[PDB]
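Participant: I'd like to ask you about the structure that follows.
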Amino acid sequence: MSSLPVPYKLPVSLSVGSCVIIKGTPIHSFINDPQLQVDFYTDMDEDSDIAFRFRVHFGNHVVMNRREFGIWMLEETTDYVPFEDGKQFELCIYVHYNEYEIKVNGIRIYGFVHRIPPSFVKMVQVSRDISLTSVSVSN
């Protein structure tokens, strides 16, 4: 009705200089472990490989990783999660030559180095405890 379906699946093509921009609001903030998850898949089904998972545990930390043939690789984390309950955020994932740069409301919180070329990404999925207003792939 007023927001996009969650979970949300968007076919994409990424190249160096692309930015994936996600606008949404954390909801259900009264539950014990509210989350946001963004997955960059290499094909259209959810069994396919994941070049980059960005999984926020709101108020706690972010965990990032990559999945190949069902197997998760080296996990990376940061406790810098500057989201606000019930306030709209702008989540920007910039595709650089060497990494995905993740900004929350204009502020860099992490850089995840590519394990496979970002041109291999075919779908972005957004899931868990957000209301989703828009997803864009810019440039």
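Method reported for this entry: X-ray crystallography, 1.5 Å.
Every residue, even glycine, has its Cβ placed from backbone N, Cα and C.
Straight from Swiss-Prot, here's the annotation block:
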- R53 to H: No effect on its haemagglutinating activity (MUTAGEN)
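Could you place these features in context, so I can see how deep they sit and what lies close by?
Facilitator: The DSSP secondary structure for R53 (mutagenesis position) is strand.
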Participant: Tell me the Cβ neighbour count for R53 (mutagenesis position), meaning other Cβ atoms within 10 Å of its Cβ, over all protein chains shown.
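Facilitator: Counting Cβ neighbours of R53 (mutagenesis position) within 10 Å gives 19.
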